[PDB]
Amino acid sequence: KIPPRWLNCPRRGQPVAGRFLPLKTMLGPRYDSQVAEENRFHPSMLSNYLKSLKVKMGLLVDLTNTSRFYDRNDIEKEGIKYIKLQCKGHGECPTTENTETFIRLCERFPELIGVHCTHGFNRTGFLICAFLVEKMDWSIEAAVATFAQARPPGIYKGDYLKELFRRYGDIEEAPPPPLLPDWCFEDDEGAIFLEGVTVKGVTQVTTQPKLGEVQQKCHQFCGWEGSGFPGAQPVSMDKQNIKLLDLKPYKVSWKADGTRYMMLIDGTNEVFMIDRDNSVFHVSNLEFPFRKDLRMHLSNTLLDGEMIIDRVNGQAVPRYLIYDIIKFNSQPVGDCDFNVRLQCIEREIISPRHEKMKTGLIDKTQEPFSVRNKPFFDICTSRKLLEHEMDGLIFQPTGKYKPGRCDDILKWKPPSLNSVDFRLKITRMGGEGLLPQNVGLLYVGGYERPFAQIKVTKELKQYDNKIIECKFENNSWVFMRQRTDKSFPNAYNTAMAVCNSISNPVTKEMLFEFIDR
Ligand SMILES: *O[C@H]1[C@@H](O)[C@H](n2cnc3c(=O)[nH]c(N)nc32)O[C@@H]1COP(=O)(O)OP(=O)(O)OP(=O)(O)O
């Protein structure tokens, strides 16, 4: 497999001290099936560039401790000396012995000296700076700064910088590691608030100070240990799920197809929406008055629900259904009974707003969207629900609120409407071999390899590296609609849950006859 974070890494930086050309590792043609043409870095590319500039490379120093990336003969056949310099492993910075070896080698060799590790930043910069200080009489400050400016923030491991300053300067003056650019983490695993409608007063929060704060407060309100969206995740009903409806009290509601959003009400104009991607949106003119003091405003409140699109003919009106509440005025309402929290919603959220809605002090035609609560019923009447618009049903246990995956919150969906959000990675291939049968692939969060594949189409290349919602039918994933509001695909566990559902489904009649008797 190609190394991580390599596709987005620049191939080369600017020459350092007029002598050293820092590089990421080349990848030979053996990796062409994993690397698109625009991202390829064969050794021939480096030699051809140098030839185009009438520049010779005297020596190439390989710091990767491996021969699996490319063929050294591709370098040596061009008259470039190749040396594989083994460096200390276990993540430690190069030893004094490694630096002496590097200096002894390089002082033998106007022509450039190429230096590369897997990515071309930490080992490469460490050795280059060591040479600059020991042999060219640079200050370590100047060496580190110059390498940072040549290959962007050249050394980003803090212990590397600390050791460089310990060897060549004052360790107490070692700089902290630089903040990393966004491209570093694009391969580790949405700007549109609501898809299809444009919504006033709602503007995404990218301000670095307040973004982390809103996310942090939501984490702490939910008791969420990991990173990411803290809200409860329902799982698709299968023939082994439905038996849970007999084992404890449950409430049902129709599921409109909508966009999950927690709403944090932290102050006066502090109203924020959070989607599954952890993206934050600031809402301006939504007012949440305190029940007891109608002049005062709510703080430390956390909600949960969907944003749905209602159609009042000729125009589509946004609506935000509140279908749970996590915290209220710092009171852990989420630990109370689901009926207690439904009443908390109704009596402490909808009612104080609806008092000032008949006083003229609150104008609903000023507000960004309509705020309602989702009705819940007993399963008994769910049967009648099977006898605004809903694409399925949701079954809520009456227990306390739980973040993360909830095996006991059941989404039932008619089997033909099951869908999964994939990250589309299109990889044009030869396939048959005479006719180039190109085939795109699909990805899920938390799984490194592809979850499955898809057939490449001309209409499909349109959304590439994007997110696509796919229905399953005819033993193939089928594109149905692009998803503009997700920067992230479904989790591997969510995708496997959907597959478990489709291969062991619950038909409408079966759910009907389970509920009835
Ligand atoms: O053949 C591999 C592999 O068998 C062996 N290896 C790596 N990790 C372990 C381990 O935790 N336990 C055992 N028993 N064996 C292990 O190492 C061989 C390859 O060595 P590498 O050079 O690839 O080690 P690497 O440089 O990748 O480590 P690092 O520099 O990324 O930290």
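We number chain A the same way Swiss-Prot does; the residues here are 5-113, 119-198, 229-426, 435-564, in that order.
Looks like electron microscopy, 4.0 Å, at least that's what the header says.
Every residue gets a Cβ built from N, Cα and C, even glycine.
The DSSP secondary structure for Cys126 (active site, phosphocysteine intermediate) is strand. Annotation source Swiss-Prot lists active site, phosphocysteine intermediate at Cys126, citing sequence analysis.
In the three-state DSSP scheme, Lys294 (mutagenesis position) is classed as strand. The active site, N6-GMP-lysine intermediate annotation in Swiss-Prot covers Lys294.
What Swiss-Prot lists as GTP binding site is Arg299, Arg315, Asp343, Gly344, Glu345, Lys458, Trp459, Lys460, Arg528, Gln529, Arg530, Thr531, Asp532, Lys533. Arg528 (mutagenesis position) has a Cβ environment of 12 other Cβ atoms inside 10 Å.
According to Swiss-Prot, the mutagenesis experiment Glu234 to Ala carries this note: No effect on GTase activity. Long-range Cβ proximity for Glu234 (mutagenesis position), meaning a same-chain Cβ under 8 A and a gap of 6 or more residues, is found for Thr298, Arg530, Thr531, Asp532.
Cβ environment of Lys294 (mutagenesis position): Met437, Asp438, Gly439, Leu440, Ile441, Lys458, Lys460 lie under 8 Å away, each six or more residues apart in the same chain. Quoted from Swiss-Prot for the published mutagenesis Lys294 to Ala: Loss of GTase activity.
Experimental mutagenesis at this site is recorded by Swiss-Prot as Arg299 to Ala, annotated: Loss of GTase activity. When other Cβ atoms within 10 Å of the Cβ of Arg299 (mutagenesis position) are tallied across all protein chains shown, the result is 19.
Here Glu345 (mutagenesis position) comes close to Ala295, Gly297, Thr298, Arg299, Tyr300, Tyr359, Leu360, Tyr362, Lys413: these same-chain residues lie at least six apart in sequence, with C-beta atoms under 8 angstroms from its C-beta. What Swiss-Prot says about the mutagenesis result for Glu345 to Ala is this: Loss of GTase activity.
Experimental mutagenesis is annotated in Swiss-Prot for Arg528 to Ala, with the remark: Strongly reduced GTase activity. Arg528 (mutagenesis position) falls within a strand when secondary structure is assigned with DSSP.
Ranked by Cα separation from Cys126 (active site, phosphocysteine intermediate), the recorded positions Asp343, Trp459, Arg528 are led by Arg528. Whole-number maximum of the Cα to Cα distances across the GTP-binding residues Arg299, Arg315, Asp343, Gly344, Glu345, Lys458, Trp459, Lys460, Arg528, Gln529, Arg530, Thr531, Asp532, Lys533: 26 angstrom. Here the CA atom of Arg528 (mutagenesis position) lies 26 Å from the CA atom of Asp343 (GTP binding site).
Around the Cβ of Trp459 (GTP binding site), the same chain contributes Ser275, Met276, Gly439, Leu440, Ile441, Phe442, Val553, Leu558, each under 8 angstroms and 6 or more positions distant in sequence. Every protein chain shown contributes to the tally, and the Cβ of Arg530 (GTP binding site) ends up with 22 other Cβ atoms within 10 Å.
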